[PDB]
There are 2 protein chains.
Amino acid sequence: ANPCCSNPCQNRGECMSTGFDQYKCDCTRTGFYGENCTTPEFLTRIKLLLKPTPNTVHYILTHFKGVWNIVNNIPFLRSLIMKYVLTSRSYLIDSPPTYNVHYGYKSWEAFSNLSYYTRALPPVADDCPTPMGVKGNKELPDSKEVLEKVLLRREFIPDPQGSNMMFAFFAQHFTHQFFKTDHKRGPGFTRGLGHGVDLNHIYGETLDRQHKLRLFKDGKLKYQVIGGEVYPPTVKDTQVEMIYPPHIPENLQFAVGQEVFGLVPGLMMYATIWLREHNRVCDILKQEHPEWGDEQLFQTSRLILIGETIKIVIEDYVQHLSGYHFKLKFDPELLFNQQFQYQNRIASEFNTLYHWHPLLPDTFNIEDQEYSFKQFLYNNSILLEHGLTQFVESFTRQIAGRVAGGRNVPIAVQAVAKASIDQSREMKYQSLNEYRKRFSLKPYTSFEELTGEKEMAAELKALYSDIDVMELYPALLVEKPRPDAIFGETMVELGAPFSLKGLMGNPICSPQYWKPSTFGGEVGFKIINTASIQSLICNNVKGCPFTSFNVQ
Amino acid sequence: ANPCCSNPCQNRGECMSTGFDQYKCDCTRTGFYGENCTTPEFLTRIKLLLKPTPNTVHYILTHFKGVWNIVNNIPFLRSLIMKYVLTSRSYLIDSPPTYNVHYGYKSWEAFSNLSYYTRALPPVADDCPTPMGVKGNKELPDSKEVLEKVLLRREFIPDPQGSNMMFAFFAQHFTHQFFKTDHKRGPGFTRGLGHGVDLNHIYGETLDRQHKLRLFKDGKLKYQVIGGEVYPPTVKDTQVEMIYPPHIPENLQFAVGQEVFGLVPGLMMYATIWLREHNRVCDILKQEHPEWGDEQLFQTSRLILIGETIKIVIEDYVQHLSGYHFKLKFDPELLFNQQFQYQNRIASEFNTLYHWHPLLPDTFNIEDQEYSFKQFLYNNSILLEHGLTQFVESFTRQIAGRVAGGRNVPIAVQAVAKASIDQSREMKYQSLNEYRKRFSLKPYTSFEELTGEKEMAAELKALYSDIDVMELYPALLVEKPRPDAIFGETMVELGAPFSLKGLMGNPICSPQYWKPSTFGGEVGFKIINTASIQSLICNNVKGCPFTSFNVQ
Ligand SMILES: COc1ccc2c(c1)c(CC(=O)NCCNS(=O)(=O)c1cccc3c(N(C)C)cccc13)c(C)n2C(=O)c1ccc(Cl)cc1
Ligand SMILES: COc1ccc2c(c1)c(CC(=O)NCCNS(=O)(=O)c1cccc3c(N(C)C)cccc13)c(C)n2C(=O)c1ccc(Cl)cc1
Ligand code: HEM
Ligand code: HEM
Ligand SMILES: *[C@@H]1O[C@H](CO)[C@@H](O[C@@H]2O[C@H](CO)[C@@H](O)[C@H](O)[C@H]2NC(C)=O)[C@H](O)[C@H]1NC(C)=O
Ligand SMILES: *[C@@H]1O[C@H](CO)[C@@H](O[C@@H]2O[C@H](CO)[C@@H](O)[C@H](O)[C@H]2NC(C)=O)[C@H](O)[C@H]1NC(C)=O
Ligand SMILES: CCCCCCCCO[C@@H]1O[C@H](CO)[C@@H](O)[C@H](O)[C@H]1O
Ligand SMILES: CCCCCCCCO[C@@H]1O[C@H](CO)[C@@H](O)[C@H](O)[C@H]1O
Ligand SMILES: *[C@@H]1O[C@H](CO)[C@@H](O)[C@H](O)[C@H]1NC(C)=O
Ligand SMILES: *[C@@H]1O[C@H](CO)[C@@H](O)[C@H](O)[C@H]1NC(C)=O
Ligand SMILES: *[C@@H]1O[C@H](CO)[C@@H](O)[C@H](O)[C@H]1NC(C)=O
Ligand SMILES: *[C@@H]1O[C@H](CO)[C@@H](O)[C@H](O)[C@H]1NC(C)=O
């Protein structure tokens, strides 16, 4: 009965009720006017007419390899293009943040309470007649129905971009510092109060936890040596709380910043590499600063590791994801003459579309073994038996699954995929096409346009009837991918703004932080500005095995 | 022994130790280069040579009243100047913030731990040979000595700008939402985790406290009616914790957002006015929105009162303090085409220089009574006996004390002034002249230049010997005022950047918040944009008594 239930305001105008059965659209600064903010202003007609489609742009970025080769080798030109990449979409992220699961209007509670994920689109009001607002049936289609017909893997569909398990586990490890749902409160709540790349998954969310992980000598983190190899300490040594099944022996209860990282040895692998990396930087900083104490060595190392992470995510991780020939660049100075907010609030929808479980293989292939999920989960003895070098060599070779294109979620984690559907609904997510409009994309006009094929589309059309009732999460997983790409348009276009905002919004990218002395001088600064996935593994994994985010 | 103890880097360059007895200055983006960042670049020589002094600017802003009268009546010209006021100094405040009492270098702990006040200048390192670094004696002069010789009031010195008790209590009430020192942790720690104008002094710092204060009808706050007049509820009714001496009767233990506001009836007066204003706005919003619930009425009213507060502070409160003929303006749109960070972290030094206790009179004169401090403190029966109208009429007529110029701290609060000295030292504040340099002011070259007279200057010279060892806090209260002004140059030039940053950095000034629907439509928006101290009192105090921030 809320008069705004039909989402009547277009072009990011805001709907407000003006009585029981009337509404008003606030078209302030949308570029549009009129009752529903649908009449474009003159300057808006022009730019709309001159704006290429995302699929047109994606074509240009993935072709003309020779032209892009020239651009990359002209620092001024590459800088200019990367600068546009960073600012072109800032208008798409509300910063400071606005809505959350409990607030469809702006409020001081929504702005100030950091325990919420923020929301790119307000929730559908509780009293709306249908889950998507006014369209569709009283209830959305059975989520198990949707799961089985279009989401579950039949046969493994490999990623055509060649993502490997180093990438898959890097994505899982990296994202689990800011996707940390507080299930004691609900799916719209997080425990990552830093709301970004603070490396709490290495150092701990709280000071108490951090101090239990620290050696308090030379800035270093505690560690144990097993078979000549450095691994994280135990729960017994540190008193750090970790999530482990009751049968895990004490000497295998490794303690790391993130309490769930004992769930899979792929995560413990990266937890071990980054712990080693922190202590390596401690040695470097102590050599440069014999006069420094333990506290300053730890803090400066932490700042450098934050920088390395952002460097790797942009220039290796996103670079791989994009398939662009243009070489992305981590350069905070590109924003110094630009309007940009050095802050971030993690959006629920960003969490939702980062649910890349189709990446997971049917078995995890380390050396000559092929572990099933049951053997793999919560089993750190695999990491000790094979070691990090063999983990890297094996995971560099093993292909990851395709995420878009449908029917590639391994049934081992079908409960998680069903929870993504159920809890998206619980959080009153708007429809896929509302989210498409919110990120300047054309609404899909049929299920076949969404999938690009006929069979999944037909199953989805029988379940949903109307395309405007299609839900965001399943749509991402069934969407037609870009040509030979891992993702469809919606994933890239909705996820990229959150992603870059979460990286460039970090305080170390602000002008007063982005200078050598923040990082202990030019030597510490250079560790950030030369980091890579290859060198991260090379400095911290015995034998310096080759690695990358794609197979071969 | 720290090689940076002498603060060798000038012009906001950063000092870093490079060994036990060597340092390096990071001159990045300071406009200077060289070992100590003292060699100006060419563009810097130019702007330095074209920059008027703050006392020259102050002269122009307080004279040529005829010319300023023309500027004020040209909206485009007034906007352009106000825009410069807001941004001209943007650069003086580290945002995102940097140092705090425990960190003289940038660290993730210092960035992320909101329980700290931030620091405009890093603390003097613990191992420096002298309290100011390397200058001065082993110990700073006896704080009792300083207090008695140059700070304590002999005879009441009135403010020549005519500040009254409406102003002094507005300053106390307003600032005590973000100056809330956590004495359980130490002077460098705050309990105002919002770090700004969130009106927690009305609504409570925590949700638990806010909900005990709320009526949960029509968005309103709980209240009682005493003699036909609306007052805050009691501790007994609400269970809201308040600080009161044991002898206060239960029916006089008024409960308000800020737990210390029973300290003086001057605070409870404003607590009551703002309580009435919140519920007044609730009535207005309910009339515009019969379809709204209690929660949306409460949240929208709170946002409007935040807007009213900022409006009043800029256009009435700062306007009065400045003595400018130019009319300052609260207009968030002025920053929309400007680089600006919509965030704020409350600085310790901002707290320190807002210690305006010389404002206080020797007695509080309400109607025909003259209450001493002992009679006035923790005595809400005074507020009930006279009522709000008589409070307003009396406090509008009573003159406040001059803040700069020396010897005007009332003896009733001498323990507070001595604590300001002692805790500035505990927090390892740098010297007055270091803070002057940090805010682009010339160091004082003698005590007589600081005070502008001879007797206090000689007093201080016997205590401190060297001017470069003079402390920030005593200097503000003994400083030579501007001609017939309440403050000296240091107070204004250091405090104005923090002040405007805390006001404009608020999220409601950001583009996505600053639009009518955030505030329930044009009617709620208009409440912000027409607010004034006079209308605040007129709508909420019986009889609409005249008020202002100056006498007569
Ligand atoms: C492809 O696959 C991907 C996949 C993921 C991607 C990206 C690309 C990108 C790059 C991007 O953001 N790509 C659009 C640039 N479009 S653009 O800047 O608006 C633009 C518009 C018009 C012309 C342009 C242009 N010219 C000169 C034609 C050059 C460059 C940009 C132009 C980022 C950040 N990803 C994420 O990290 C990310 C992480 C997690 C999730 Cl879930 C989702 C994404
Ligand atoms: C006077 O007493 C006061 C006292 C307190 C004041 C102010 C003025 C000011 C106004 C301001 O900030 N005054 C600098 C103007 N100048 S610039 O630096 O803005 C500038 C530079 C060069 C030329 C200019 C120019 N033209 C036309 C030549 C026009 C306007 C500005 C120009 C504000 C905010 N304070 C605080 O809130 C306040 C709150 C608590 C604390 Cl303890 C301390 C301060
Ligand atoms: C390798 C084996 C993996 C397993 C066994 C697994 C399993 C799970 C489970 C059970 C959850 C629900 C968490 C909870 O409710 O407490 C979850 C959530 C999630 N998964 Fe995975 N996952 C794996 C890999 C990945 C990968 C490769 C990604 C790629 C990005 C990913 C992305 C996510 C995200 C973002 C969440 C949300 C976490 C949160 O909100 O706290 N996962 N996963
Ligand atoms: C009217 C009677 C006033 C009394 C009795 C009074 C008393 C005090 C006392 C005892 C403190 C120390 C409290 C503590 O350490 O926790 C204090 C702090 C303070 N007072 Fe006043 N004061 C009054 C008015 C003012 C006024 C007019 C201002 C002007 C802005 C002001 C600004 C401050 C500030 C900034 C602090 C430091 C607050 C903090 O860190 O928590 N006070 N006052
Ligand atoms: C942030 O918001 C959540 C949601 O309202 C708050 O959590 C509630 O807190 C109350 C007590 O104040 C509990 O009775 C509820 O059970 C909590 N609900 C949920 C869903 O957790 C939380 O307290 C807020 N945090 C802050 C810092 O204000
Ligand atoms: C912010 O920093 C303060 C100061 O280090 C932290 O307070 C300390 O917390 C430990 C336990 O973690 C106590 O043993 C100390 O007594 C506390 N010291 C002081 C001076 O309060 C505080 O925990 C930090 N806050 C966060 C959120 O990490
Ligand atoms: C030099 C300019 C060349 C521009 C090439 C444009 C190619 C557009 O490319 C096509 O766009 C469609 C839009 O939906 C997609 O459906 C197709 O898959 C995509 O390949
Ligand atoms: C691996 C999990 C499969 C769940 C089977 C339940 C019914 C699934 O459903 C059907 O699956 C068929 C075979 O793939 C498809 O051809 C149909 O389009 C689909 O509706
Ligand atoms: C605006 O939208 C409503 C339904 O959402 C529609 O009935 C109305 O006619 C629209 N108005 C205009 C001018 O398009
Ligand atoms: C854990 O992995 C080891 C190999 O390192 C294997 O022998 C064992 O069976 C696994 N445990 C479970 C419960 O699968
Ligand atoms: C820099 O300052 C130090 C002391 O702080 C001084 O000894 C040195 O001569 C200065 N160097 C220059 C180039 O001015
Ligand atoms: C409190 O104020 C009343 C006047 O309202 C006065 O009679 C009483 O003496 C005061 N109490 C104290 C303890 O001073």
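The numbering of chain B matches Swiss-Prot: 18-569, in order.
Just so you know, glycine gets a Cβ as well, placed from its N, Cα and C.
Features as listed in Swiss-Prot:
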DOMAIN    B:18-55  domain 'EGF-like'
ACT_SITE  B:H193  active site, proton acceptor
ACT_SITE  B:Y371  active site, for cyclooxygenase activity
MUTAGEN   B:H374 to Y  Impairs peroxidase and cyclooxygenase activities toward 2-arachidonoyl glycerol
BINDING   B:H374  heme b binding site
MUTAGEN   B:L517 to A, F, P or T  Slightly reduced activity
MUTAGEN   B:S565 to A  Decreases acetylation by SPHK1
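For the residue listed as 'active site, for cyclooxygenase activity', the count of additional Cβ atoms within 10 Å of its Cβ stands at 19 [all protein chains shown]. Between the CA atoms of B:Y371 (active site, for cyclooxygenase activity) and B:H193 (active site, proton acceptor) there is a gap of 10 Å. Distance from the CA of B:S565 (mutagenesis position) to the CA of B:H374 (mutagenesis position) is 20 Å. The CA atom of the residue listed as 'active site, proton acceptor' is located 20 Å away from the CA atom of B:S565 (mutagenesis position). Taking CA atoms as the reference points, B:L517 (mutagenesis position) and B:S565 (mutagenesis position) are 21 Å apart.
Cβ neighbour count for B:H193 (active site, proton acceptor) (all protein chains, 10 Å cutoff from its Cβ): 19. Remark: secondary structure over the domain 'EGF-like' (B:18-55) totals 0 helix, 10 strand, 28 coil, with classes taken from DSSP. In the three-state DSSP reading, B:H374 (mutagenesis position) counts as helix. For B:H374 (mutagenesis position), the count of additional Cβ atoms within 10 Å of its Cβ stands at 21 [all protein chains shown]. Checking the recorded positions B:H193, B:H374, B:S565 against ligand 2 with a 6 Å cutoff on the Cβ atom leaves no residue at all. Sequence-distant neighbours of B:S565 (mutagenesis position) (same chain, six or more apart, CB under 8 Å from its CB) are B:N181, B:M183, B:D333, B:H337, B:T413, B:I550, B:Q551, listed in sequence order. Under the three-state DSSP scheme, B:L517 (mutagenesis position) falls in the helix class.
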